[PDB]
Amino acid sequence: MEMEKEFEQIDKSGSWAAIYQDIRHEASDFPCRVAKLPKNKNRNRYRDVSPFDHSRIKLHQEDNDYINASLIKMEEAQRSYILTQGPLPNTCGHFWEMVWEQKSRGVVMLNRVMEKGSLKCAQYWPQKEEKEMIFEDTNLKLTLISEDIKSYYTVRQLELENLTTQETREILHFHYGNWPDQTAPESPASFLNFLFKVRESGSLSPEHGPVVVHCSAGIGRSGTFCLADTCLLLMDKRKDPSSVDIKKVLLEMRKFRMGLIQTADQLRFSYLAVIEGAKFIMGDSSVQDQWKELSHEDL
Ligand code: VO4
Ligand SMILES: [Mg+2]
């Protein structure tokens, strides 16, 4: 409720840029010394996007434990996320080692491999059932089991095997197809339909490790996805939409990874998505089918 009154006041005053710049100014600044070591240069996709030392995910190998990935641990909401960059050709084994070690069940990919003429993420999962991937460095095998291709997103079932122990795990891949970099999703409905598909899969259960969320840099689209989810969860535990302070939640998330939400329009969209999602949280179950129909996911 209060977020909705704030939304209309910011909209009618045309001050989303100023509100967003305020968040940038107030955001935490913590050291990223490991990310900046010379030996880790080729493990970072972008020179200006690094994990903080205090929240970085450490790989369980004595050689080099570095991956560009951050644990966003939302204490009040009681949910954690791992936000990471799109893996590079040389860090795909590290990525799946992280998924294994952290016991994640879901990977949310919000970008395409090719965007705007450039390669934004390595092809880190197999595209054909009969062409499985072996990651020699980390001793992992990855097989495509099936995929469900909808109009704007795809859900894949993957099998991840630890070749040292022969244990296997099902990993769900939720792949958003039409959310461009530095933009907001096309509609709250299509975004919320996707978010609730991730939720319904069980991938966010506290019984599993944290869901892995990435785009190319792991901060813009990834931050928008996690901000909306966390705000809806906070509202859900209290059953009180007016108790959620979305800018405070975003500043809390930014204690764990720099730069989350990259444009003023992504911040504005986050308000829109949380305000709409609140209808479901507060007991209008029918609204979820409305999002699905407006999503045209079968067209
Ligand atoms: O590739 V993302 O720019 O949305 O951090
Ligand atoms: Mg507010």
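Determined by X-ray crystallography, 1.5 Å, according to the entry header.
Including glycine, each Cβ sits where the backbone N, Cα and C put it.
As written in Swiss-Prot, here are the features:
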ACT_SITE  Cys215  active site, phosphocysteine intermediate
BINDING   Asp181, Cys215, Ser216, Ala217, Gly218, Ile219, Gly220, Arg221, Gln262  substrate binding site
MUTAGEN   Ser50 to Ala or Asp  No phosphorylation
MUTAGEN   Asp181 to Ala  Substrate-trapping mutant
MUTAGEN   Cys215 to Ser  Catalytically inactive mutant; abolishes sulfhydration
Recorded positions close to ligand 1 - of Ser50, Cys215, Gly220, only those whose C-beta is under 6 Å away: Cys215, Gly220
Max CA-CA distance, Å, over listed substrate-binding residues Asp181, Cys215, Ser216, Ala217, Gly218, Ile219, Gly220, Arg221, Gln262: 12
Cα separation, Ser50 (mutagenesis position) to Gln262 (substrate binding site) (Å, whole number): 14
Nearest-integer angstrom distance between the alpha carbons (Cα) of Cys215 (mutagenesis position) and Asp181 (mutagenesis position): 8
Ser50 (mutagenesis position) as reference: those recorded positions from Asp181, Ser216, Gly220 with C-alpha within 10 Å of it: none
Cα-to-Cα gap, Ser216 (substrate binding site) vs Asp181 (mutagenesis position), nearest whole Å: 8
Rounded Cα separation (Å) that holds between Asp181 (mutagenesis position) and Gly218 (substrate binding site): 11
Other residues, Cβ within 8 Å of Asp181, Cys215, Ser216, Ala217, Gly218, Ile219, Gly220, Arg221, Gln262 Cβ centroid (substrate site): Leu110, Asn111, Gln182, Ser222, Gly223
